[PDB]
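Working notes for the structure below.
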Amino acid sequence: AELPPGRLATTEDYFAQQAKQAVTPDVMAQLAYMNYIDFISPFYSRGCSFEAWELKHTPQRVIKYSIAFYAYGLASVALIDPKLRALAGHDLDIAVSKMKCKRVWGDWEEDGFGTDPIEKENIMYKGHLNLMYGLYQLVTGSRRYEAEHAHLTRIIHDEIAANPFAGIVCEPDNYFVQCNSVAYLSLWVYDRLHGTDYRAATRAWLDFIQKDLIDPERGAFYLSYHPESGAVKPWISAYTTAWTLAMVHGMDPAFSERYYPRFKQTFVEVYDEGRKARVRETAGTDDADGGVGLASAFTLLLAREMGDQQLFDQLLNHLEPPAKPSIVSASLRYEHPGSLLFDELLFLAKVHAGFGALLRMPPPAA
Amino acid sequence: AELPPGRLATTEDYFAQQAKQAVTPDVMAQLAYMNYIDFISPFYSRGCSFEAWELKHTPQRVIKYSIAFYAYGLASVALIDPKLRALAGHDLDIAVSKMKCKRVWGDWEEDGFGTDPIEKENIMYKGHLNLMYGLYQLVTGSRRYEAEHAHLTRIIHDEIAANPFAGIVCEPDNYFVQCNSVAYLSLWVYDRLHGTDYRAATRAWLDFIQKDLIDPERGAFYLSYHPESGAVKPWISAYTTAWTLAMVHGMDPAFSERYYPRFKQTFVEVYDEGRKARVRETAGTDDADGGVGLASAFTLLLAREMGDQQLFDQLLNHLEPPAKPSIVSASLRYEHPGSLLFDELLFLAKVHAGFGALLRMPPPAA
Amino acid sequence: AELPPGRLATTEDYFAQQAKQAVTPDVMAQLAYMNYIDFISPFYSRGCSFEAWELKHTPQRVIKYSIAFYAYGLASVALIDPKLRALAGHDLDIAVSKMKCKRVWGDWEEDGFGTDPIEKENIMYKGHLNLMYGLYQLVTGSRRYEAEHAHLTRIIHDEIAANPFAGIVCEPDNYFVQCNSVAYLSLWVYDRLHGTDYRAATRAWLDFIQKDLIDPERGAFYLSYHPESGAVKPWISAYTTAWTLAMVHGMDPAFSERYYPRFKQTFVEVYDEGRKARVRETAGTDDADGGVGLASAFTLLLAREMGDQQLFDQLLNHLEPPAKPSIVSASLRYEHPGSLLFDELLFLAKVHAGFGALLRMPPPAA
Amino acid sequence: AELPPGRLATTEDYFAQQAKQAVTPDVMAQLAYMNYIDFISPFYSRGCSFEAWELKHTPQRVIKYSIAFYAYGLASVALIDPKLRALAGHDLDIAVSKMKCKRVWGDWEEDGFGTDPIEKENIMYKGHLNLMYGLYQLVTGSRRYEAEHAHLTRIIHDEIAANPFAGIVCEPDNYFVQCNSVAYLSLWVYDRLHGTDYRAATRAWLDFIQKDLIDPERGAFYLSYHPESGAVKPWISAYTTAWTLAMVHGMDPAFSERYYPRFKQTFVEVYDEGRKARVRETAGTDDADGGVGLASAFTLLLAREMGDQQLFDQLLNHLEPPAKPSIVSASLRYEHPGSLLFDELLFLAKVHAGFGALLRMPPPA
Amino acid sequence: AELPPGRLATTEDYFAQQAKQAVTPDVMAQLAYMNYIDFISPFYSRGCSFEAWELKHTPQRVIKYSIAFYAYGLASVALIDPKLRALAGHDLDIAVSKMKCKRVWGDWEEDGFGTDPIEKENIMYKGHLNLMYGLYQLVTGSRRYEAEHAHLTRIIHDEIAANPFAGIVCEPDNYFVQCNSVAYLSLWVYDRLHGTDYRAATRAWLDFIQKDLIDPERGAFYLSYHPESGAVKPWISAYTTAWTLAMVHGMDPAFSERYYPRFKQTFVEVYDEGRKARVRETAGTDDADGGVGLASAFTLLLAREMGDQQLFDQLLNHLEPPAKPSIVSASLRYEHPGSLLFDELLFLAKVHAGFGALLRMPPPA
């Protein structure tokens, strides 16, 4: 219809991008922020320079997630506009390269866990890296990283097969359903590119997480599981659940469709006479966006994945105007980003074509 | 029954937790602060990351005590609620793992005393670690640290046996009763897990400390003893005495029952028409909480250990309201912590089941 | 023939310098800034001291360009006034020497690209160095850098020869037309000095960049090209185009004469009743000098190259007055430089004799 | 007169401590500052941690003097109260240990003079260390550092024996009478402890310094002497003279008694209707406490040594109130110390029993 | 005797010091600043400590000149008052030692020129060091540095003999006439001390700088010369010229007497009804003391060297009062030093006995 005060385009416009085979003008301006200025734009160089993240005060531990969410958005841009597919592929190439720099993964070694960030555990880093390898090849058709993708995929597969519980831990003795969801999605992508059936393990993982790691009544996952002590931390998490449901919807749509209504009841607050919405991070509080501060932003991605245009509009009306977007020299900027990973996640939500459609992305024109 | 101004829960409610088999909501919110947010909560990871302490400005020398006092509080959480015992055990695993990081023990080397922090002396560090080894095993039933526990317990026992005075020194030539008190309690915990009689050394230690290291009429220990010169520092200390009497009460309850009312006469100032109290750190002053600033907070622990609900309420009415507690997103914060180790010591005193009860904690049956 | 506030000499006087065989007094005052004060002037010593650049807050990635644009201006100074030819030669010797300091090229290593900055790729650096080598020898008698010049020229020639596309990438997988224009110009200088035909490769390059790297109708180059993915970034760039058209005019005057009118219509905004002009950096914006902020400054150099006295006057009337020039002790300073590389590019544009003229520099004495 | 605002006890009270065999409450409060709080009190640990000096902004070159002046005061505390003698001995042990930390002597190496701070010259460090070895043993009777004390005493005496002038230098070619006085005093302490006669060299030194190095009419020493060039710097120094006469008074009382009245006439300004005094650092100025800023504080020590209760009272009335003392949790603090080494030198002057008395200290137990 | 507001002594008084055999009280207070306070005075120690310069914010590249200009001043102090000659000699000993510290010469290595600061070129450092060696021995009669002096003098001689132009460069391919003047003056001093004729190379050097490097009508040298390109930088420089003419006056007084009036016409602006003067650094400007900001300060030295009392008084009336000199505890301080090397150059100019007089300095005996 029409756009609220501090909004750049309507929700109708974002949802129509694929049908119209073109990104909106503000999505183009975000692509310009990512690509345009020498040395300081985030996708300027495959080198290990991180000036763009320094300029944004990205904490070191968060750089790997920023790169990953940029990559996931780029993959949908490729699906939206055939004429931007080469550009998206080039940016994905750079994302894989930067992801492998020690600035990005070195917290593993500084925390004392080892010098090799892919060898075992650390799925929080290598789950994303493996998915990125795969999306890069889907987009470009390039075998640049094929040997690396095969090696990391088998490593992930072997870890899963050898655990008594379904899945893999991130750090030693810490298990997170959201990092597992990335890892399993990368198996689906590998199976798409090659003959394989790495995805066969997904069934046992979906059955396992619905047992003790989820509150089926509230449609919400608990914070984390700890296999050695058997502990499940007793708080439910909105950002955890929105992220997980979104990726799971790409592999088993019925699963996410079952819990999504109950999820909204549990965490989502509609206000401003139906015009806006904000998301509580855990139960037993009125406060929105507590904890890591990302409940609302990940629910925006979930709403987009589930095709919920109403909730999408309500969340973006809450999230974007107070941040004060402007476009300068055809480039997107925010004066007051409201959270970590802010331009990254709003970019992803505006373009996201569904993790299922990424799995079914047609071959490049060659 | 009435909630005093500025307080989160009644003293009646804290003391009733174990009987009702549930922590209070503000204790649960302290557990949330300890466990909830990725990367920056203190018990997120077993790696050598200390962001949580950095954000609270904890002095390096104080981190070992922070971790230890959290661990003692978690052991009581395990007794209070069977459903939180797995989480308490997980947190204790992380505590032991963090305790061994060089950030925690490295002052020993930097001061020029040696490269190995458990080898000889340095009881202030290895006393707490040995007790944490034993508490972890009592909570979880896990033998993960058992070889390390055996090794350190024998080091402690051997050192005691070799010394012509009863006990062990901290720094070379510096002897503190409170650090010894931790070391001996760890001997009792070892004997409880195994068949042993290591605790037999306790009687000679208790004889020695009542001879020149205490003023028996004031129920107060002197600051320190220095074996080589024979010197005893001629100032008495409240935080020293409160800590020591609380731990000793778990090994020889009659000892502590004897001195406790004298200690209160010597140091405790009741004010505001009996509603509040604060604790003087040494004799011959009117000033409260001088020196390291922890007389009141350790006396809060001692009041809990001794079953003194009247003094517990008075001290907590003095300590907590001016720190401005609030619960945001189901997690506890203080705007103005009044001392070092503030959330640690309030957490520990609110849940503390008594050191005797910890020593005799039943197995995780069900 | 009149002078607005903040201008130091007329556009007529700048364009007449060569015919008068004398620099303007403000150009002499700029040469004083470059040469006068012990230790802190930029051309005081061949050593690796960069105090002059620290005092101007030059980012280290930009120092190589600062040095190169000084060098290109000095070459025209040698052509303008024979009495300053020896000084200009001395300054060029120092430029080459400083250009080889690790402070200048070391970003290549820190980004992780290698320890040798001329081995392969890195044309953004070694292209400028190779041109500097040649201009030095044209201006002076000297064969000081002759072996280095021959060696690098070969490296560039071989790298062009082995590439499937016309030209050379900067960093890996990143192709920029403006950095290539520098490299190709250096081949023409080498041929001029010796008997060679390295320049024969120019035709293919010019045919190639006119295919997909340029919008023919708008007279504007796209930001960059990336051979591995085949991507051309979809934004056109003014500073890119102005710099490239300026250098190509020295090799194929017809090439640049074809696109110049369209370039001006695309990017240049005339304002203040025809007295001023400023340049938009890309399409679809009204903002001037976005991006790296050098569209106007490089268009100033292009106007000089193309002999466009009206546009030159308009651009200098926009750029110089707000920067507040002053001449103190016969040395030029600016209170408010409006961009990076500010005194470097205004110096170059004021003296620039034309890149074709520099190729045709009459030989020095014996 | 009455006890003025920023004073803590009367001068009569400080001078009567030893008769009464008890320190005053504010002296006890200073010992509490020195000993009480974990990790950050100066005498908490024999380790090479210097957090107490970091908190006071002590320049590194000054830490060696801080530790030594503490040690000289601790020695008198042992003489004053037999019940604090074991504490004083413990603090002296820690003082010797910290004194040997590279944080303390490392300037010798950084300045480029060599890696070993005791083998030659550098009397400014090793003179104090040697005197502290000896005071520790007089206080405790412990033989812990006896071999080191024997080693360093022989080094120092050999150096004296080999020089054409009487004494030793600090830096190469810089000779200071105050650093020499410390070295010679430590020879007397060694003789008191053992059978020896190292002090026999004192007469040639006292003879020598009464020639070129002192202005006998003004009762004041010149800044320094430099043997290779023969140069004697032509300015007189009050802090130099006050420290030197205090220590020499313990070896040759007549020497200091001769020059003390001239010294006072030369440097001391009484003001505020006889209630206060402040000391000019050099001649030809009206300014008090110029130079290193320590004239008044060392003259406070010298007054105590000479038994001049009136000048001691006047100087302490000048020095202590503007520094704003208070006692908090039974520990002494100053909000605005007016010089380097401030709580150190006020501590020393309050307790100082006389260097001759220290020399004659009765065995412990 | 009439004395302007922020002046401490009259020009008549400065020019009379040698005949009266005594320095003025403000010159004595400057020596007090140089020598008095422990650790932080510049001439406290022969070690490689540079606290005095850190406190004054001296740029590292400038420290070699500060030490050198202090040394040249100390040499005149020795000639002025026999009673301060020992002190001046002691201070020169320290100057030579500190000069050899890596903090002083290390810019040579950092710029990438090499690890040995004396073997070739770098006359800007080693010419000063060589002159300092000689002045030390003239003042003291000590042969402490004689072998180093002989060695460096030979190095300089051989480098001159091997060059196709008259003289030596500083940095590679940078020739400066002022730095040459120091080096040639050092050959005269060596000749004075020993039997030799190193100075014979001087005539060819004066012939060369007069032919190519000075504008004889303006009595002013060009900024620099660059042998490999042949470039002479086309600006004339006042501080360059003043420094060079002062030192040349000691070797060929006729040379400097020829250009001095023309130099004053070119650069020196007399103002305030003839009471003051200030010096323009280059031609075609009205700005005073541009560039390195030292034109007036070096012209003050030159006026002293040439005996020009009137111009000396004018320049000091321009330079000293806005810096606000005062005397505190018998030591000289300025609130607002107006340039680099400020107290160094005003010191030097106040005492300077003439470079020829320094060469003829009688033995101490």
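The residue numbers of chain C are those assigned by Swiss-Prot, with the residues present covering 27-392 sequentially.
The backbone N, Cα and C atoms fix where each Cβ goes, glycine too.
So that you can see what the record holds, here are the features copied from Swiss-Prot:
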MUTAGEN   C:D64 to A  Dramatic decrease in beta-myrcene hydration, linalool dehydration and geraniol isomerization
ACT_SITE  C:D64  active site, proton donor/acceptor
MUTAGEN   C:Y70 to F  Retains 22% of wild-type activity for the geraniol-myrcene conversion, but only 0.5% of wild-type activity for the dehydration of linalool to myrcene. Dramatic decrease in beta-myrcene hydration and geraniol isomerization
MUTAGEN   C:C74 to S  Loss of activity
MUTAGEN   C:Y91 to F  Significant decrease in activity for beta-myrcene hydration, dehydration of linalool and geraniol isomerization
MUTAGEN   C:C127 to S  Loss of activity
MUTAGEN   C:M150 to A  Decreases activity for beta-myrcene hydration, dehydration of linalool and geraniol isomerization. Retains 2% of wild-type activity for the geraniol-myrcene conversion
MUTAGEN   C:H154 to Y  Loss of activity
MUTAGEN   C:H154 to A  Significant decrease in activity for beta-myrcene hydration, dehydration of linalool and geraniol isomerization. Retains 23% of wild-type activity for the geraniol-myrcene conversion, but only 6% of wild-type activity for the dehydration of linalool to myrcene
BINDING   C:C196  (2E)-geraniol binding site
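The closest partner of C:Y91 (mutagenesis position) among the recorded positions, by CA position, is C:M150; the full candidate set was C:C74, C:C127, C:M150, C:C196. With an 8 Å limit on C-beta distances, the recorded positions from C:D64, C:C74, C:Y91, C:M150, C:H154, C:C196 that reach chain E are C:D64, C:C74. Comparing the mutagenesis positions C:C127, C:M150 on other C-beta atoms within 10 angstroms of each C-beta gives the minimum for C:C127. Straight-line distance linking the Cα atoms of the residue listed as '(2E)-geraniol binding site' and C:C74 (mutagenesis position), rounded to a whole number, equals 25 Å.
Closest in space to C:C74 (mutagenesis position), of the mutagenesis positions given as C:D64, C:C127, C:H154, is C:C127, taking the CA atom of each residue. Around C:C74 (mutagenesis position), taking its Cβ as the centre, 16 other Cβ atoms fall within 10 Å, counting all chains.
Sequence-distant neighbours of C:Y70 (mutagenesis position): residues of the same chain at least 6 apart with a C-beta under 8 Å from its C-beta are C:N61, C:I63, C:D64, C:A78. C:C127 (mutagenesis position) and C:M150 (mutagenesis position) have their C-alpha atoms 16 Å apart, to the nearest angstrom. The Cβ of C:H154 (mutagenesis position) lies under 8 Å from the Cβ of C:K90, C:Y91, C:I93, C:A94, C:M125, C:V208, each of these being in the same chain and 6 or more residues away along the sequence. Here the Cβ of C:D64 (mutagenesis position) has 20 other Cβ atoms within 10 Å, regardless of which shown protein chain they belong to.
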